[PDB]
Amino acid sequence: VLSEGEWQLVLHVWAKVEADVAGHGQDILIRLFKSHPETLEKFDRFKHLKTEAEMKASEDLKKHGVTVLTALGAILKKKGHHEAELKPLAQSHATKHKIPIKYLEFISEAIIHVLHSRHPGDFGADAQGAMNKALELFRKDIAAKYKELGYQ
Ligand code: HEM
């Protein structure tokens, strides 16, 4: 569990992210696609994108980035009590999209890298550790749902 102090660090930097959801959302998906090309293959919707320039130019990609961050934002603001928000997400990603747990770890690294790049002053080592724990909590709860459904 994260302490109240750790949650405050997480939410403080997340408030900054909400000032430019589209920009943050776009950078995170591009980071993920570049570092782990296999993740792009899960998206029939973005499979055609080959270069980073093509990726930055896609409005549909930017739109999806907003969907991912707003859904994650809703979860983080729940400070651990995210049962109702997480269940639906685990179900679709396990049974419909077929997203292995490892890919969730990849996008977690992408989120941390982007937060560090856009907010050096508010994303120090202490905030970085708090965010990592929050994302680990996110992955832990999702993995439990996957196991229940038979997806590891
Ligand atoms: C921070 C973690 C993530 C969050 C919050 C998230 C959230 C969402 C949401 C809200 C949707 C739309 C509704 C739904 O189907 O549930 C969605 C769709 C989808 N997600 Fe994720 N996702 C995450 C990570 C990933 C990862 C790591 C992958 C793939 C490697 C992925 C692949 C997909 C795909 C393929 C769709 C369907 C896209 C379409 O055809 O419109 N997601 N995700």
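Using Swiss-Prot numbers, chain A covers 2-153, in order.
Placed from the backbone N, Cα and C atoms, the Cβ positions cover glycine too.
Taken residue by residue with DSSP, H65 (nitrite binding site) is part of a helix. Per Swiss-Prot, nitrite binding site is recorded for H65.
Here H65 (nitrite binding site) comes close to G26, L30, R46, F47: these same-chain residues lie at least six apart in sequence, with C-beta atoms under 8 angstroms from its C-beta. Per Swiss-Prot, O2 binding site is recorded for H65.
Per Swiss-Prot, the feature heme b binding site maps to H94. When Cβ atoms from all protein chains are considered, those within 10 Å of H94 (heme b binding site) total 20, not counting its own.
Taken from Swiss-Prot, the feature domain 'Globin' covers 2-148, and the record attributes it to sequence analysis.
Swiss-Prot gives this note for the natural variant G122 to A: In metmyoglobin. The Cβ of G122 (variant position) has no same-chain neighbour under 8 Å that is 6 or more residues away in sequence.
DSSP assigns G122 (variant position) to coil in the three-state reduction, placing it in neither a helix nor a strand. In three-state terms derived from DSSP, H94 (heme b binding site) belongs to a helical segment. Residue counts for the domain 'Globin' (2-148) under DSSP, split into helix (H, G, I), strand (E, B) and coil, are 114 helix, 0 strand, 33 coil.
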